[PDB]
Amino acid sequence: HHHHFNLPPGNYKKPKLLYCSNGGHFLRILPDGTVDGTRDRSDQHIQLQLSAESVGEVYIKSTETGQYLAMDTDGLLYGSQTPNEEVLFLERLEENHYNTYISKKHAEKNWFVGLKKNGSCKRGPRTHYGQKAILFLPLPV
């Protein structure tokens, strides 16, 4: 248990758009398993449904394709067809306002879900507390 337990409010009743305040991109999981960000609100692959496993743990799934957001052994985000240990994330409040997501499998290395200003995903090892890339706001679809 190497992380704080400040949790964000809100629930998982409805789907959300995960808006990254770093560049204004929405997290996107493409049909081919590619993960990135896009500023296009009309995109059909940015609608995500979150749900809890244990308290503070979440699954982040594409409502369009049914894939799971997942982070691999090298810290790369990818869309997984099935749930495995790489699809669980620790959802936490950050800066008393945002939501951050730490890879459960690699929680000890502080690997976060993050988007760069150019819309490309940050690789696990390149993320850390304090960056704007890891700060998300769940917005209504």
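Note that the numbers count up from 1, one per residue, in the order the chain is shown.
Positions of Cβ are set from backbone N, Cα and C atoms, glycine also.
Here Swiss-Prot describes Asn22 to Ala (Swiss-Prot position 33) as a published mutagenesis experiment; the accompanying note says: No effect on integrin-binding. When other Cβ atoms within 10 Å of the Cβ of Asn22 (mutagenesis position) are tallied across all protein chains shown, the result is 20.
For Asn22, the entry in Swiss-Prot reads heparin binding site. In the three-state DSSP scheme, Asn22 (mutagenesis position) falls into the coil class.
Taking Cβ-Cβ distances under 8 Å and a sequence separation of 6 or more, the neighbours of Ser103 (mutagenesis position) in its chain are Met71, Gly75, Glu86, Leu88, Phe89, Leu90, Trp111, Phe112, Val113, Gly124. Quoted from Swiss-Prot, the note attached to the mutagenesis of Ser103 to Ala (Swiss-Prot position 114) states: Decrease in LRRC59-binding.
Around the Cβ of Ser120 (mutagenesis position), the same chain contributes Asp36, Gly37, each under 8 angstroms and 6 or more positions distant in sequence. In Swiss-Prot, a mutagenesis experiment is listed as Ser120 to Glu (Swiss-Prot position 131), annotated with the note Decrease in LRRC59-binding.
Among the mutagenesis experiments that Swiss-Prot reports, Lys122 to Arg (Swiss-Prot position 133) is described with the note: No effect on LRRC59-binding. Under DSSP, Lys122 (mutagenesis position) is assigned to coil, being neither helix nor strand in the three-state scheme. With a cut-off of 8 Å between CB atoms and residues at least 6 apart in sequence, the same chain places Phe112, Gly114, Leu115, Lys116, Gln131, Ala133, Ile134 near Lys122 (mutagenesis position), listed in sequence order.
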